[PDB]
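Structure first, then comments.
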Amino acid sequence: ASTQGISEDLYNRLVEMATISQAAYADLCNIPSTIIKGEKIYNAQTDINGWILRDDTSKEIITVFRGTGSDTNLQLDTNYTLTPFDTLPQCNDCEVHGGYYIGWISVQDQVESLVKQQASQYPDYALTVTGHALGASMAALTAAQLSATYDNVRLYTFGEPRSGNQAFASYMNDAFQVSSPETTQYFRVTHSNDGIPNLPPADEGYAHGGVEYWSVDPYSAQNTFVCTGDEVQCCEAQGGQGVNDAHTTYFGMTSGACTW
Ligand SMILES: CC(=O)N[C@@H]1[C@@H](O)[C@H](O)[C@@H](CO)O[C@@H]1O
Ligand SMILES: CC(=O)N[C@@H]1[C@@H](O)[C@H](O)[C@@H](CO)O[C@H]1O
Ligand SMILES: COc1cc(/C=C/C(=O)O)ccc1O
């Protein structure tokens, strides 16, 4: 359930999305030069933040969600109450992170309006959803919803908490071709002993979807494992707890400042 090292191509990509995610906490800092900064996703009450972006070179429309950036967002973080994903009925028996569902429904229509706004102009462009931490769970639920409308949807998360229950994980796995890593459209990136991917407890009914990409220090394509299956391994097995050093820094870039 683990293979060490990934292509140099995939590594760059992961580093690329990590960058965009980490920059979402500082007004999309120094994101690649080929991407256009677009419409702002925002709901002052849940303080959900994010942007719809477009890269005409890679031919993809990117949707970024910032991670916890306030006390308001933190209220969302702490709420582990399981709740049905009623916005996507076709996801049989699926239940997601309560606080994150709260954030999700607070922007769903806004998020779907803006996504469609770009997709309607660029039918052939791929749709990528990404984010770090709370922003990562916000991406997963978004990806899932989008999956039922568009076909070319990709998800790249970072330090993503367990966003829902096993049911939710299956839908995601089937929706994003997780059965195989060579075909996966859902990349769940983890780092060292990051504590967030261990929350909330699996015991409480939560579970992870997607194929895991565990970045180990010193980070590099060769120090990145491909974790598949259901056996305690990689990040989930390092015993990381809550928000620690590993969580805030992915591929040498921290959420705050813009080292990049
Ligand atoms: C289990 C639970 O409390 N679910 C409710 C959901 O039914 C409701 O639509 C939403 C709106 O506030 O709040 C919660 O998510
Ligand atoms: C105080 C609060 O916001 N708690 C919410 C609750 O209202 C919601 O019903 C549940 C399901 O998503 O998630 C919790 O986080
Ligand atoms: C999913 O649960 C949690 C997530 C965070 C995330 C913090 C961050 O991104 O800075 C903090 C506490 C939590 O209980």
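In order, the residues displayed for chain A correspond to 22-281 in Swiss-Prot numbering, which applies throughout.
Keep in mind that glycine also has a Cβ here, set from the backbone N, Cα and C atoms.
As recorded in Swiss-Prot:
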- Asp98, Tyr101, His268: substrate binding site (BINDING)
- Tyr101 to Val or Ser: Decreases feruloyl esterase activity (MUTAGEN)
- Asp215: active site, charge relay system (ACT_SITE)
- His268: active site, charge relay system (ACT_SITE)
- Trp281 to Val or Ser: Decreases feruloyl esterase activity (MUTAGEN)
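The Cα of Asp215 (active site, charge relay system) lies closest to that of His268, out of the recorded positions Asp98, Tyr101, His268, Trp281. When the recorded positions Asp215, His268, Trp281 are checked against ligand 3, none has a Cβ within less than 6 Å of one of its atoms. Neighbour counts of Cβ atoms within 10 Å were taken for the recorded positions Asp98, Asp215; the minimum is at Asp98. Note on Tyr101 (mutagenesis position): other Cβ atoms within 10 Å of its Cβ, all shown chains, come to 17.
Across the residues annotated as binding substrate (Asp98, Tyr101, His268), the widest Cα-Cα separation comes to 19 Å. Recorded residues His268 (substrate binding site) and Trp281 (mutagenesis position) have their alpha carbons 17 Å apart, per Cα-Cα distance.
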